[PDB]
Amino acid sequence: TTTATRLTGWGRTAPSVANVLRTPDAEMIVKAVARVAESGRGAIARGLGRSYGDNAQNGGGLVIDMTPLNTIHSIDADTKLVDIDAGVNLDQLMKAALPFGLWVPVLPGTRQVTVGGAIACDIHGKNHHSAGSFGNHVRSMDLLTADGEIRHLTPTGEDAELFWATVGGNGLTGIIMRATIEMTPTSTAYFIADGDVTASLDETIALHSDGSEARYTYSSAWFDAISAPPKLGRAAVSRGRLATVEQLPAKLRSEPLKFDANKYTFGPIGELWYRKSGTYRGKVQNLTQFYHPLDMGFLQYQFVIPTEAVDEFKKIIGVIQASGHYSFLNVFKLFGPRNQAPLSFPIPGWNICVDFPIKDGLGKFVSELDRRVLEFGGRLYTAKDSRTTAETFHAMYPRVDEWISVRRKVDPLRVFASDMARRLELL
Ligand SMILES: Cc1cc2nc3c(=O)[nH]c(=O)nc-3n(C[C@H](O)[C@H](O)[C@H](O)COP(=O)(O)OP(=O)(O)OC[C@H]3O[C@@H](n4cnc5c(N)ncnc54)[C@H](O)[C@@H]3O)c2cc1C
Ligand SMILES: *N(O)c1cc(C(F)(F)F)cc2c(=O)nc(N3CCCCC3)sc12
């Protein structure tokens, strides 16, 4: 079931024609890899295509669409383990798991992502500072490697090196077929949330450094990257935790695990309204309200700067607002500890996502941003990238050589390849 198809990432740029295999038959997939391994443009897995860049395409090669492998094999409330095919998506998983009092332990800002894509990008969420990234919660996975064998990987077993190279490995160690995830127990589908509004970058940072982060499992902020200082870096901060049944109002206690401008705006009254609106304590909120509040020709850019380099982070934010490039939708968060995966994106520090309209000079400006991010100890996220250079990437990820070595062992013939692997010289 092969079709020549034109593939892009979610950004709809850097287009690339590939032979797309789409089949629910795992044995067909094993044979397609073993076939590619005989004859040399290789293969890469694809999930739901929500990564903005070029990690899920392979120009003139094979792309295996994993979404048809979407069986949930089992869910267990006592062990908190789910056993699922890699093509299962987090929305599907959230729905299926709620009736067991289980919560998907790491959720990104859209639930249309596959488990395979979640592992391969080692995705993070609003709870990174309390929960780590997705890879921290994988207890096993079955990896179809270049030799056509399916390998059972665990984080502390004898194949730990390959497991942790696969986490964050952008599909370049093989095809994740199936995994077991440890879910988070919950008594409800709701959050209890506190809101705070700051008037400056200095305050934003202050709020995230005063120790209050430890009282919240989930935390993120909308961020002003346009206004000149002092307003620059002012934020609507939303923080919280999963509610217990005891904390819900009467109306919702019976089904606790359910799911289902003007002239004033820019002046003093507007400022007061927004400040009041964004300030609250103990507000009960569902998933959409707390986690996806947005449900009511761009360049996506995300970077993190090590915690200690706070002055340097501020400098970068100033560079952005003074650039002449205007990003209105900005997400800020303080990441917590990193994990063992050599290519994992998150590190403890100041994370920000920005979104720039594509216009003259942007390309060259974002290259300079890369340079500053690199210089200040930070990195970019592959899930949001199609334009950075191999030299920059390699310097941002000093464990890349360590990772490349692992990849060479498991794929000596370069059976697995993508546009991204060639661009960033991970091939
Ligand atoms: C609106 C929006 C919000 C987002 N918010 C966040 C966020 O808050 N946090 C965050 O971390 N990310 C976020 N992302 C990025 C997204 O979580 C990742 O890009 C994710 O990897 C996409 O999953 P996918 O199934 O669509 O994978 P694809 O984009 O199809 O593939 C991405 C990578 O995963 C690999 N892959 C997919 N399936 C398999 C498999 N079975 N075996 C091996 N490799 C595989 C591919 O080869 C590729 O390298 C967001 C994206 C969007 C569009
Ligand atoms: N940046 O991609 C980013 C980061 C985080 C983080 F807090 F976990 F770090 C969350 C996050 C999100 O929830 N949603 C994002 N989307 C959807 C809403 C509009 C902008 C893109 S981005 C994001």
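Chain A uses Swiss-Prot numbers throughout; the residues present, in order, are 7-45, 48-268, 284-319, 331-461.
Quick check of the header: X-ray crystallography, 2.0 Å.
In case you wondered, yes, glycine gets a Cβ from its N, Cα and C as well.
Swiss-Prot has this to say about the protein:
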type    : residues                                  : note
VARIANT : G17 to C                                  : In strain: TRC11; Ty38c-resistant mutant strain lacking Rv3406, but sensitive to moxifloxacin
BINDING : 53-63, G117, 122-125, 129-132, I184, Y415 : FAD binding site
VARIANT : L368 to P                                 : In strain: TRC12; Ty38c-resistant mutant strain lacking Rv3406, but sensitive to moxifloxacin
VARIANT : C387 to S                                 : In strain: NTB1; BTZ043-resistant
VARIANT : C387 to G                                 : In strain: NTB9; BTZ043-resistant
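Swiss-Prot feature annotations superimposed on the structure.
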residue: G17; record: variant position; DSSP (3 states): coil
residue: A53; record: FAD binding site; DSSP (3 states): strand
residue: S59; record: FAD binding site; DSSP (3 states): coil
residue: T122; record: FAD binding site; DSSP (3 states): strand
residue: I131; record: FAD binding site; DSSP (3 states): coil
residue: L368; record: variant position; DSSP (3 states): strand
residue: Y415; record: FAD binding site; DSSP (3 states): coil
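Using a 10 angstroms CA-CA radius around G17 (variant position), the binding-site residues that qualify from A53, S59, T122, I131 are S59. Checking the recorded positions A53, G125, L368, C387 for a CB within less than 6 Å of any atom of ligand 2 leaves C387, listed in sequence order.
Of all the recorded positions listed here (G17, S59, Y415), it is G17 whose C-beta has the fewest other C-beta atoms within 10 angstroms. Missing segment of 2 residues between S45 and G48: the endpoint Cα atoms are separated by 6 Å.
Counting every protein chain shown, the Cβ of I131 (FAD binding site) has 25 other Cβ atoms within 10 Å.
For the segment bounded by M319 and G331, where 11 residues are absent from the model, the Cα separation is 22 Å. Ligand 1 lies under 6 Å from the Cβ of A53, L56, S59, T122, out of the binding-site residues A53, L56, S59, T122, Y415. When the alpha carbons of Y415 (FAD binding site) and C387 (variant position) are compared, the span between them is 10 angstrom.
Shown in sequence order, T75, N97, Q120, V121, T122, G125 are the residues of the chain, 6+ apart in sequence, with a C-beta less than 8 angstroms from the C-beta of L56 (FAD binding site).
It is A53 that, of the recorded positions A53, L368, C387, has its Cβ surrounded by the most other Cβ atoms within 10 Å.
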